[PDB]
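What follows is a set of notes on a single structure, which appears directly below.
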4 protein chains.
Amino acid sequence: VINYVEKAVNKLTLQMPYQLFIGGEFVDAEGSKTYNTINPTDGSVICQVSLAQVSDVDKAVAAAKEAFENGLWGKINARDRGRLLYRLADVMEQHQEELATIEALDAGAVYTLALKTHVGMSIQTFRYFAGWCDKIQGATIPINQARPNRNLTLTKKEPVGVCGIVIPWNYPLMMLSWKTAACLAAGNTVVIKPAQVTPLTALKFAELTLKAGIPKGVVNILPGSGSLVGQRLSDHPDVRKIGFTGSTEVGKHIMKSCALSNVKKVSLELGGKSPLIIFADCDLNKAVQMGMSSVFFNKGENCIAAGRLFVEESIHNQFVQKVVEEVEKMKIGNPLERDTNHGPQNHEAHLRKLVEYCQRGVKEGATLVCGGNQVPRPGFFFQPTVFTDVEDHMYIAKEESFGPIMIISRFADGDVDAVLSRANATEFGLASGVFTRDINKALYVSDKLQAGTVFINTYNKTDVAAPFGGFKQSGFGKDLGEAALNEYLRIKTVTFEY
Amino acid sequence: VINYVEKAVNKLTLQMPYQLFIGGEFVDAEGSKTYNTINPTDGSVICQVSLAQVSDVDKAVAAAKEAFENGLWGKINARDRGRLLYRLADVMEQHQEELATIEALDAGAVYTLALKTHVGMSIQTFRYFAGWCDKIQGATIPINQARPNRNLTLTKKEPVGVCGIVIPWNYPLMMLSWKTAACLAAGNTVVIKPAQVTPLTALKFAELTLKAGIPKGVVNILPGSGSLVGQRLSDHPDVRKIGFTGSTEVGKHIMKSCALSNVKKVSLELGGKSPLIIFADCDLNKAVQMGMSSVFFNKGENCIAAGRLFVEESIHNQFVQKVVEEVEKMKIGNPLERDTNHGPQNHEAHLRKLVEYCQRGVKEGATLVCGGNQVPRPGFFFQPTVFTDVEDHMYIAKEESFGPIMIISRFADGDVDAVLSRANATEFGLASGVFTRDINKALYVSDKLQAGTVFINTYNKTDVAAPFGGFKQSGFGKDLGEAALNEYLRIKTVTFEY
Amino acid sequence: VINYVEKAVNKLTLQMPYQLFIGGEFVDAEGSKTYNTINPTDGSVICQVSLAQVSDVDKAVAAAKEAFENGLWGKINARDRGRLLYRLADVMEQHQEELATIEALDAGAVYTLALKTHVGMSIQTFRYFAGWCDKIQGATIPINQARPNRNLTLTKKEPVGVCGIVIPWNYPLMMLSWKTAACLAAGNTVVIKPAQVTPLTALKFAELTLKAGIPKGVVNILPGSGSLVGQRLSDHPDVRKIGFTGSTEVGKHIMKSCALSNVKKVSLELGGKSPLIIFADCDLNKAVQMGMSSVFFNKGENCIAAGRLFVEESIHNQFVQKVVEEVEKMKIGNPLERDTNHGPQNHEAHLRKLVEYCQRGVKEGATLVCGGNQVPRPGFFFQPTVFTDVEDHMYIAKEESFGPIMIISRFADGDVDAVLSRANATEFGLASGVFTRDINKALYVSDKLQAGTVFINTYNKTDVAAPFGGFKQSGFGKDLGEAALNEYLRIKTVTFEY
Amino acid sequence: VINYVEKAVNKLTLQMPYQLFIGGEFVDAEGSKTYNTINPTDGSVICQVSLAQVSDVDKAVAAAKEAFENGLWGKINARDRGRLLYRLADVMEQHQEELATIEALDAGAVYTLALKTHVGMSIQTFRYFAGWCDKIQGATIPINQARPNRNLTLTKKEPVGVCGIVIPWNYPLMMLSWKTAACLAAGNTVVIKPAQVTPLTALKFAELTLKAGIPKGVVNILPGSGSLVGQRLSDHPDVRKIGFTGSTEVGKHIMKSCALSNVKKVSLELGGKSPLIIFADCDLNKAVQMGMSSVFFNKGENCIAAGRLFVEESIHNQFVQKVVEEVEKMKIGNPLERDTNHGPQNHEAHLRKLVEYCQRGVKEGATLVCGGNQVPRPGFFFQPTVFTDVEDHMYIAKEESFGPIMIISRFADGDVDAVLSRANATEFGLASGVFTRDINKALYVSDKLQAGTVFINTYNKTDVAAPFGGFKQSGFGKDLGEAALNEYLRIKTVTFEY
Ligand SMILES: NC(=S)c1ccc[n+]([C@@H]2O[C@H](COP(=O)([O-])OP(=O)(O)OC[C@H]3O[C@@H](n4cnc5c(N)ncnc54)[C@H](OP(=O)(O)O)[C@@H]3O)[C@@H](O)[C@H]2O)c1
């Protein structure tokens, strides 16, 4: 029997595993060490969670290695691997309300949104990649023939082997799902390290892999610290690939660690300062709706959030007025209240960073139009914030807040290349967007934006089939889409002479 | 007008540039610093070559950046970029005897081989990749529609931008060509750093780009040290990708440096300890010829050389006997002499390693059947070497020689999995091969070998259309084939709502 | 409420719909016309089935047209189309025993084979193609730019529209599934004409599309004659594509009718005279098992059955003795009995073709080693038959039996090119096979065989991911694999200037 | 030595072969029969050309079959086949002025346009497809494994064999090039039948294949009639594929003949009635320029010409005024004169049809704004024509003119779906276009148009990399792009068990 933290909430009885998941079983960490996970709605302790030690990382990797090399996962047909991943998606769907509730509790995700996105997209991710398993194909290649003999050259796509994945805290289940689905679809086994502050949906997911009949050791989950657990994963001689999403400084470190151990493969998604360019010829009311969403979606805790809005001179003031009108209509509160628009920030230290980010924005001369502070109420709520008169040299024009902070600059009527230059003048390159009714501007601007994703007349429109990843210091490699699979496969060339 | 080192040799008048190649012109390094390049046939100085400094790297990168951002290369059609690369191949073909002679002098490449392979394959490489330019395609993807609206999602394959490539000394022109052809075909610009010991064909190639009409700054070439020039390339904030081929330890350092600067993309080809498994049921005479080739081709200075031969017990002794017969027929001599089939080693420091390598081989208990020593003559010739009775724990069973040293172990008749385990018991995974007439054994062995390339009843059969790269500590990423383009492209996702 | 023919058989209750399926309802044909479907195990009438008339074809096409143009199927996400098809596969699985029992009744399919193949593969087919829906992708193409302007060229993959599929009787559910899964996955709607003699699993399948929630009109099924129903489908101005499997002569007529109406697209799978070449160096026992399978699988009513076996001189007599010994072991009888491994032929007229076929073989001088006659029991059982001394000019060397008749010729030891010539001396080119342990012979033979499928050391190894179709007079176009989708899609090129 | 018709024009000495091209040699037809090719600039006879007979077709096919089966073309590397095609493109470029001049004489192509398009694009076509040769790749497919055994499944892309291509007269060299380049790049051999009225660039092209070193029998060219030569190609038992561009009725007949002989593969490009929708929010002057090019380009003898322009009510009159202004400026004249904008129609019979066409347009009640008549000068010149007040029921709203006749209908302001319906009402679906600055309309309209090509804010922008082909009664199959290759290849599936 699995030990649960039990909690009657949201019309449900949540049953929440809290231990490490190694070789298909939930087990205490070395020395039964634990830590507290904190509810951001009221600052309370949800429960104690096992705190993985180095010896636990080694056990997880050994279980993953054994599962890949000798266990069933390495022997079944691609098609049957596919069936298991579909079945996993089904099981996640059967538990979707419970998962969304756990996410509401652990990450402060608004319940209605956690259902549709955090959980709904996770389900879609597994179903999408499940369909790839038997459609991953190599090549036959018309090489020059060693006359009078003949040659056949083919490629085989093969799994990389044991993978480590390090997840951030903003969408705990969904980031896990993005990377894990592609990893498992390609035939690998995995050790997953969730963000220390958000372990609960990952551990509930682990239990769901058991219900789905995923062979023991294919998935291992180790709550605990990046600098202990994540570090050992990057150093481990039996791990052949790291998939990472998080900050630029940690991504750099992780890549360095992959280098110094055994040149394991690495993919990096490192956040952004993504620009949204709104032209005077756009649909204005839509621009306001999508611009708001571009910033405030999931309380700003969103890798692709627009970190700067460039609004054409002649519509700037009307744009700002409408935004203020819309912001005042936002309902802030408990993520379980069904009319909540804006939930709390993920954890305390992030709230403090947002407070300091906004103090700095004011200090350096930007105009604070709304917000900029903690909402007085228990937990870690931050006021939806609007800054105008933001200039290109300012800190808040360069640094990613990862909070609900709209950062607006004007640009000159009928200038296009000039605004592009300012939009591209970051070392980040994750996402971007443009609002305009003009086909020629939209196409030209999408060509010129230096960003892995460009939205046109929409924002936050990700899709499990559409590859997502950064340029420049936003990193490299894709999650989602066919392209994600290539991070998790190797190519063997086989050349016959006959 | 360009300065040349002129040399009458091989019935040609060689005209060899010796300066840095920057922004379309040959220029002295900072402070007019130079170094000597050594002819390995006799130890003489061929000539003095500019020695690039930090400020020269910055200049090369600035030229590459300008050529990409504002120059013609970034504006022309993919089709026309292709035409220029074809033309470049034609120019190399027109200079094929001269390039082969420079490679003979600089790297000790046997002229007839240099013409067919070092140079001939280089020409094939530029022609092959020229064909890809207008055939690099993104996708349109059927994402979920935001009803009542519609969505269009497409991807664009874009160049990565400024690339640095760092080349080894074993096939100077060919390794340059492999990486440069893919890089340029993808629309990038490049700073190339040849091995310090082998700058000459690179510099001649630089001249050839001028003849072909490649726009100034697209190709920049910097003879000099890896610890100075290579390091700066890996550190440079405007370089977006490093392509590297060389030792595992330098590979690790480069990847580390890519991480710590601007998370530039990196590909690594890092050498190997590649097993060749020879079963009793093979064509024995062919196994001898191809076994010979697998070790001795290009005086063993060959990324994919078989570093271990495993020979089935019942044919082992007869295989060794026949190898000794063939080794005795090898004509050692000046690479310019027509009947030479074993040239000198590339440079002195490499000769020293080979001597030490075989001393250690004898020390640890292997049977030295022939060779092991520097040939008594001027230059840096090394006697074709055969070791038998090699055991798995031995240094020479583990470490890559990169020299003409056949390293032979027995395996028991009828064993298949046991020899596979032994063949896979390395941290390398670059290449491998199997000789057998049994279809079932050949297919099974090719599945089980943990290597990026598996040869079946042949060896050294590379092709410009067939991707080449390693697993495990042999690195990641491919040169050659369609797959190579992916290291030099990025994918932008563009999502419309309408 | 649907009308059923109900029958207690095989430990279950069959509930068989027997009417036309049009616009999501079961309906009588015009004038309530019917015909009898015959159980080949005892010659009895299973039930009466509606006999579609021209006005029923027009009704079915109109419903398909309306479902495509205005109904939900043409509006839902590709992903959701995929979900519906994966649900259809699930419902088929929930009815697997029932479907397999109907197939045993209607087509004489041995129940254990029908479960695993007729039905099992049909389920795989729908799951396979379900996974393609949101992975069908067009391209973005790097065209020459109309300077000083820019161009973007993309392709969209779109459905062709209303399709007609005409199905043979040998694998009623499976042929229906192969073609229908690919058709529906591509977003099309369809009118299916099962072979008149085998309508029952098609009509049960039709009911299953209702349980799966496939929108009305997407699937329409018309039991009836080819010369009436098939013809009108080929002629109809609103049908855009015909998918056909059947005889060469009907294929020709269908293609002609496609031409003369509205140049509707057409695919053709037209049977064959498939050669299996068995070399002396093969595993002989395995060659007997697979050789027997190549002929006798599904009582020889098998598109890809080996129609000639060429056996190397030195093993010929021993191959024949072993075949004779295994044939004696076959249990002929009721397809519903667990012991049976050879069921009756599909229908009476085909039984009489086989009797005549074997008479002609004897008359023209072939040696009848065993079989040749109807088995003396109720129904339409034919004896497993072996002919030897078959010469290239013989009728039975050229004509497709489509029955359990092994047709053996010798070839001289060491012949390879000579046997290949004889094996290719047909206007057919559907399948082929070779048994040999020799890698070089296997690869060479597979290159040289002029057939859409080459089996090596196996036979009948189809798979839902591996495309299947003929060369020459065996037709063109593929079923199964990614390639099948291409028959059911059109490519729209979109070129912007901006 | 080849017989020529020598002619001094355009400051060149033309050397024009005029005989059948069979098996690498120019030969007279059976009975030395000939016919006259007519210069459309003055009605004169250019020269006599051999008139191929049935026995000549058989000789050509026999030569093509021998070249494919036993000749060098079937034996060389894919890479070297490519080299020959790239050399063929070079030879064409060396002869470009001559080829453009022959085309000017034979087809009335304006010389400056023939250089850039008829000839320029032909050269691009051969170069583009030359690059595909060693990049045509099959697959390796992860099929279900016959446990405890293993399976490997791969596909080989193979040539179809002997092909016949049948070309129209509007772009004699370019149409020949589109189809022949893809056909030969795929490894096939070919028998080409140019339109009887335009044999001369085809015959000169034949001579160029000799200068390029294309092996004998690979290309065979048969000037003569469709009903004799084209018919025998469709019926021939050794021909495995027909590529056809022309009228719908001949297309139907061709497909019927493919069916009744040997179910040879067929592709069909059958012309169109392509709509161009011009919205009020477009760039009006650009719409006029592109609108005119959409009709008048190559004197309207253009497969993808806009056959109807729908112009939004509020800009209709101004659009017509501006078109009239621009039409008055077009310079009609000898195609060899540098100032000529508008050359003669291709041949007399076509001129007569255009005259009759416009008589009928006036009769049925459309407003003739200009032209409609043969130009009063020698040869077969037709005045650029503009019709307004065209109604959907009119003959000229339905029938393809294939001449320089702009056919304008109005549509109500704001009426998107209504105009789409009218634009789609036709049984053709070759091309279409839309001019609008509005991104949402542009994307919506392109989804809704039922045509193989949709131009957005441009027209006639074809590219050798962008596939081109029709929907509905405009046929199926693509010329150009990667997709064109699939018409000329077959897929062989090879499945091993081991
Ligand atoms: N299988 C392949 S492809 C291969 C190829 C070469 C060598 N090896 C292995 O390595 C051994 C020889 O070692 P080696 O010294 O000749 O090869 P490496 O040192 O790995 O040299 C490869 C390239 O990297 C450069 N480099 C060195 N330090 C660098 C740094 N900090 N940053 C950037 N670039 C740097 C080198 O420059 P310098 O010119 O200053 O050295 C050279 O151009 C061989 O015996 C063999 O075992 C393998």
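Using the numbering of Swiss-Prot, the residues shown for chain C are 405-902, in order.
Technique stated in the header: X-ray crystallography, 2.3 Å.
Just so it is clear, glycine is given a Cβ too, placed from its N, Cα and C backbone atoms.
According to Swiss-Prot, the feature NADP(+) binding site maps to C:571-573, C:597-600, C:630-635, C:650-651, C:673-674, C:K757, C:804-806, an assignment based on experimental evidence. Experimental mutagenesis at this site is recorded by Swiss-Prot as C:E673 to A, annotated: Loss of aldehyde dehydrogenase activity. As annotated by Swiss-Prot, active site, proton acceptor applies to C:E673, with the evidence given as a curator's inference. Experimental mutagenesis is annotated in Swiss-Prot for C:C707 to A, with the remark: Loss of formyltetrahydrofolate dehydrogenase activity. No effect on formyltetrahydrofolate hydrolase activity. No effect on NADP binding. No effect on homotetramerization. Residues or ranges marked as active site, proton donor in Swiss-Prot: C:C707.
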Largest tally of Cβ atoms lying within 10 Å of a Cβ, found at which of the recorded positions C:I571, C:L632, C:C707: C:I571
Integer Cα-Cα distance in angstrom, C:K597 (NADP(+) binding site) to C:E673 (mutagenesis position): 16
Between C:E673 (mutagenesis position) and C:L632 (NADP(+) binding site): CA-CA distance (Å): 21
Proximal but sequence-remote residues of the same chain as C:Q600 (NADP(+) binding site) (Cβ under 8 Å, at least 6 apart): C:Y439, C:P627, C:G628, C:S629, C:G630
Sparsest-packed of the listed recorded positions (C:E673, C:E804) - C-beta count within 10 angstroms: C:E804
Among C:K597, C:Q635 [binding-site residues], residue with fewest other Cβ within 10 Å: C:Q635
Distance, C:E673 (mutagenesis position) to C:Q635 (NADP(+) binding site) (CA atoms, angstrom): 17
Collapsed DSSP category at C:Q635 (NADP(+) binding site): helix
Three-state secondary structure, C:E673 (mutagenesis position) (per DSSP): strand
Inter-residue Cα distance where the pair is C:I571 (NADP(+) binding site) and C:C707 (mutagenesis position), in Å: 12
Distance from C:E804 (NADP(+) binding site) back to C:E673 (mutagenesis position), taken between C-alpha atoms, in Å: 14
Assigned conformation of C:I571 (NADP(+) binding site) - DSSP reduced to three states: coil
Three-state secondary structure, which DSSP defines for C:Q600 (NADP(+) binding site): coil
